[PDB]
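Engineer: Below: one structure in structure tokens.
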Amino acid sequence: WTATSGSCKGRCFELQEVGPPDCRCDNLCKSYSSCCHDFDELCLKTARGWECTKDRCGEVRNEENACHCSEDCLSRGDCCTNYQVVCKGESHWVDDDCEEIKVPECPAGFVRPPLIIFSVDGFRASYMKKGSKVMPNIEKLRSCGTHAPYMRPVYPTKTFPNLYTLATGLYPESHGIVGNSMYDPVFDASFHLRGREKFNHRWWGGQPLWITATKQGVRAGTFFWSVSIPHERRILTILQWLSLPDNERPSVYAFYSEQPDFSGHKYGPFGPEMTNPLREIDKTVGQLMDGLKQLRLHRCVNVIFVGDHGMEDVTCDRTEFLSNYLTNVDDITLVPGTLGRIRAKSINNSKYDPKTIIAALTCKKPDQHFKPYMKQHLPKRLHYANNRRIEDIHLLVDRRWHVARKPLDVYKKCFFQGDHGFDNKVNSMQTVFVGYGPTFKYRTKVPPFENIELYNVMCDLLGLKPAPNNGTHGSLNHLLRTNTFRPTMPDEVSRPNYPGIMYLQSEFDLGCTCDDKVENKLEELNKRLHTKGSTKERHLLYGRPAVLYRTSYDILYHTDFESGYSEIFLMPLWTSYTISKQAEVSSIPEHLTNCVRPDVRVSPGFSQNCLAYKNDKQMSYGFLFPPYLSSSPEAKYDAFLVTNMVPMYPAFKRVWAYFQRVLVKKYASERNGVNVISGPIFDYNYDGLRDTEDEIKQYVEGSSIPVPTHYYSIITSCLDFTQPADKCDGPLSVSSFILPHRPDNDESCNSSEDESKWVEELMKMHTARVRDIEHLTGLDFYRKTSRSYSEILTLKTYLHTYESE
Ligand SMILES: *[C@@H]1O[C@H](CO)[C@@H](O[C@@H]2O[C@H](CO)[C@@H](O[C@@H]3O[C@H](CO[C@H]4O[C@H](CO)[C@@H](O)[C@H](O[C@H]5O[C@H](CO)[C@@H](O)[C@H](O)[C@@H]5O[C@H]5O[C@H](CO)[C@@H](O)[C@H](O)[C@@H]5O)[C@@H]4O)[C@@H](O)[C@H](O[C@H]4O[C@H](CO)[C@@H](O)[C@H](O)[C@@H]4O[C@H]4O[C@H](CO)[C@@H](O)[C@H](O)[C@@H]4O)[C@@H]3O)[C@H](O)[C@H]2NC(C)=O)[C@H](O)[C@H]1NC(C)=O
Ligand SMILES: O=C(CCc1cnn[nH]1)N1C[C@H]2CN(C(=O)c3cc(OCC4CCOCC4)nc(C4CC4)c3)C[C@@H]2C1
Ligand SMILES: [Ca+2]
Ligand SMILES: [Ca+2]
Ligand SMILES: [Cl-]
Ligand SMILES: [K+]
Ligand code: NA
Ligand SMILES: [Zn+2]
């Protein structure tokens, strides 16, 4: 109940919201059916429109007008945004030359440059080039300020998950807004686009920017606008707030546009109808910038122009129906569209079986346009599993397609020509970032980055300490002229042991054998040097990774590779090796096919054993440093050490062997040498973070050898590929992957073919940032380079996406 009989007189767009049943006058009151009786009359004036004309100049203030052109309007803070242009011979902001803003030029009483965040729904990255002709204000922000060619959204590339990631720096699995539609089984409650449930605070986790600011004594404009408040009024309200006295004036403001998303759904991303919405958004930017110029704030405020996600061509005829795969289609609930999420329709139905639903959805039709996954098997780069609101069964839908349960759903709910929500690597889903102002750099292009990084920067711009988030603070320092955040590298927690030869061969009873009994002062010196680290500078190019948790591990040196060997997990945490452009691939000699060799530096008790692998009928083993890339027949024996072995499903060894035998050499050819760091990952609770031993759900049968959920590789070379990876003077280039360690290759529909037709495609799907691997392993890489730490943080956030131009 609202007592709507109060009044908005002098309260129009008031900043502190009043609690029921008192009536509201804030920018959200409409959305709650709670505005005072006179809110439209007082607060949403429209008389005479939004622009001054010659004949209104110096008019007698008529308080009924939407905005004013009278002499007192500047001191009142309510001129039409074009007042000075029409009446005082001023130029529009867009017509002025770009002039560097070296320092904030702010009115007296401004404690800090205000931040204005102008967010545009469905603004596809390539609009910046393709619509450039019709967006002069936006093109001026872009060219004069700091811009990226695109900004990567989070998955799913839906509105609320992305807007809330922008607000919090968190992945959707952490902030809780995991879709535009959700069921939370703990609350037994549903979140929907339409309706009241979405307003309840229990959905919204983390700490969004407006709350961070308020806790730290920075005042925030109310960020949200009821849909029916026109854009012109939103802008005028912002400009009026900026004229408040110092102690009342917010320091951060948000404007949100429903366009171009609204038209893009109806017309497709490049429909001829899309020109007009782009022109209109540009005009709104123009109004804001002119308004700021009138207030003498255009060289004071930092402006961020940012999108939530892009827009792809999607029509009703490109829908897959679960009713064409499943017999029991009525026993499931599907969240449908550009992603699928499946759960049982009834929790009382004990013949619901996810195993058989996944199987019935797997590689069933030659050109199938979605792939099913248990959520824990989704590419780790999506960070889309650790929330009870995300259903165990997920469908990754191909770009340009939808999934629905039954055909009747698509016509008893073609209308639409555009949609979004697909994998956040997809080109059409990318969106925009421009920063303009004293704190941003001048005429600077920066590489693409992820939207999870922006909260930290918005906090930097306001001098706030960010709440704990998923950005990597400092990785976007290169966007900023000042207010950079200068982190220190994390402290190493565990120091390595450096074992020498401590065990005789006969102390080992591992059930391993090797044909290695063949018997030189010239080369005995050499092998000793190699075991003491003489080639370490060749194979460990960026320092040893730091271990950021408490554990017991050994560094092991070899001719061709160096490793950090965990006495707790019985295998390396990491294995580092460099392969030059000139390296040759060799085979595993016949007599060495089953060879595994005790490592006399490492106790029997801290070693794997071959008997466990023999007894475990499901599990085999692979090597981290590949025997195919040994530098010589004698060095090859090192690759068969028990300490270089890791457990592998035969199905996965198909993937791994092709990566090691074919792909590493290919990359070293193309990149002029590569340095490779590979290792296991254990993430049995799918939280994206290194498991402790007590979280491991599977061991090699009859042993304490833990089975990895994933295997990673980090592949580094020189950005200037005229320099070899091991003699690089400047910036680095990296690609990485986190491959799921699966007992079948059901994910790859073409896996009965030769590895050359499917393995590299799989690896590309599981591309990763170094930072993702850091979370998953508790390691910190690139500790010793010649590069600045901020540059290294940017490198660690890099994602190689394999999308075309
Ligand atoms: C991305 O960045 C984020 C933010 O930094 C990272 O997430 C953090 O990770 C931490 C480690 O996982 C985690 O720390 C835990 O916090 C527990 C208290 O949590 C509450 O308080 C905070 C502070 O305000 C709040 O933010 C939390 O918000 C979560 O939960 C509410 C609902 O309750 C949601 O609204 C919100 O969306 C958010 O949910 C997300 O996180 C939770 C986990 O907290 C998930 O379950 C959700 O799915 C969702 O993803 C909370 O309100 C604290 O109690 C924990 O300590 C327990 O666990 C440890 C180790 O397991 C142990 O040492 C302790 O003894 C204790 O265990 C006891 O409880 C266990 C569980 O019942 C029980 O099994 C034991 O036997 C014990 O009794 C722990 O310290 C932190 O909360 C989140 N923060 C956020 C915002 O998500 C994230 O890791 C980053 N991702 C990557 C890939 O890097
Ligand atoms: O009607 C549809 C959806 C229609 C649609 C589009 N595509 N499919 N359906 N609306 C979607 C609603 C979103 N909205 C907002 O006012 C809004 C803005 C915002 O900004 C955060 C800032 C963004 C910039 O960085 C700082 C954080 N954050 C939130 C929610 C997350 C807290 C909401 C009105 C719209 C009505
Ligand atoms: Ca959106
Ligand atoms: Ca984990
Ligand atoms: Cl959704
Ligand atoms: K076996
Ligand atoms: Na297959
Ligand atoms: Zn949309």
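All residue numbers given for chain A refer to Swiss-Prot; the residues shown span 51-463, 468-573, 576-591, 617-886 in order.
The backbone N, Cα and C atoms fix where each Cβ goes, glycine too.
Swiss-Prot lists 54-97 with the feature domain 'SMB 1'. What Swiss-Prot lists as domain 'SMB 2' is 98-142, and the listing cites sequence analysis. For the mutagenesis of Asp171 to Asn, Swiss-Prot gives this note: Abolishes lysophospholipase D activity. The structure shown keeps the original residue. Under its mutagenesis entries, Swiss-Prot includes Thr209 to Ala with the note: Abolishes lysophospholipase D activity. Under its mutagenesis annotations, Swiss-Prot gives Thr209 to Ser the following note: 15% of wild-type lysophospholipase D activity. Sequence annotations record features per position, and here Swiss-Prot assigns 1-(9Z-octadecenoyl)-sn-glycero-3-phosphate binding site to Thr209, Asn230, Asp311, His474. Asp311 to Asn appears in Swiss-Prot as a published mutagenesis result, with the remark: Abolishes lysophospholipase D activity. Positions annotated as Zn(2+) 2 binding site by Swiss-Prot: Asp311, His315, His474. One mutagenesis experiment catalogued in Swiss-Prot, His315 to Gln, is accompanied by this note: 20% of wild-type lysophospholipase D activity. Here the residue is the original one, but Swiss-Prot notes a mutagenesis experiment at this spot, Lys430 to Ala: Impaired secretion. No effect on lysophospholipase activity.
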Engineer: Given the mutagenesis positions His315, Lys430, and counting only Cβ atoms in the protein chains shown, which has the most within 10 Å of its Cβ?
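Structural biologist: Counting every other Cβ within 10 Å of each candidate, the maximum falls on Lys430.
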Engineer: State the three-class DSSP label for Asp171 (mutagenesis position), counting H, G and I as helix, E and B as strand, and everything else as coil.
Structural biologist: strand
Engineer: Determine how many residues of the domain 'SMB 2' (98-142) DSSP places in helix, in strand and in coil.
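Structural biologist: So the domain 'SMB 2' (98-142) is made up of 12 helix, 3 strand, 30 coil.
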Engineer: Since the record lists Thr209, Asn230 as recorded positions, which of them has the fewest other Cβ atoms within 10 Å of its Cβ?
Structural biologist: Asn230
Engineer: Near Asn230 (1-(9Z-octadecenoyl)-sn-glycero-3-phosphate binding site) in space, meaning Cα within 10 angstroms, which of the mutagenesis positions do we find among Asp171, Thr209, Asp311, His315, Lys430?
Structural biologist: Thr209
Engineer: Could you find out if DSSP has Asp311 (mutagenesis position) as helix, strand or coil?
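Structural biologist: SS state of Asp311 (mutagenesis position) = helix.
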Engineer: May I ask which of the mutagenesis positions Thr209, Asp311, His315 is closest to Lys430 (mutagenesis position) if we compare their C-alpha atoms?
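Structural biologist: Result: the closest of the mutagenesis positions to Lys430 (mutagenesis position) is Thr209.
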Engineer: Among all the protein chains here, how many other CB atoms are within 10 A of the CB of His474 (1-(9Z-octadecenoyl)-sn-glycero-3-phosphate binding site)?
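Structural biologist: There are 30 of them.
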Engineer: Can you tell me which of the recorded positions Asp171, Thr209, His474 is spatially closest to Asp311 (mutagenesis position)? Compare CA atoms only.
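Structural biologist: Comparing Cα positions, the closest of these recorded positions turns out to be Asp171.
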Engineer: Quick one: Cα separation, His315 (mutagenesis position) versus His474 (1-(9Z-octadecenoyl)-sn-glycero-3-phosphate binding site), in Å?
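Structural biologist: Distance (Cα to Cα, whole Å): 9 Å.
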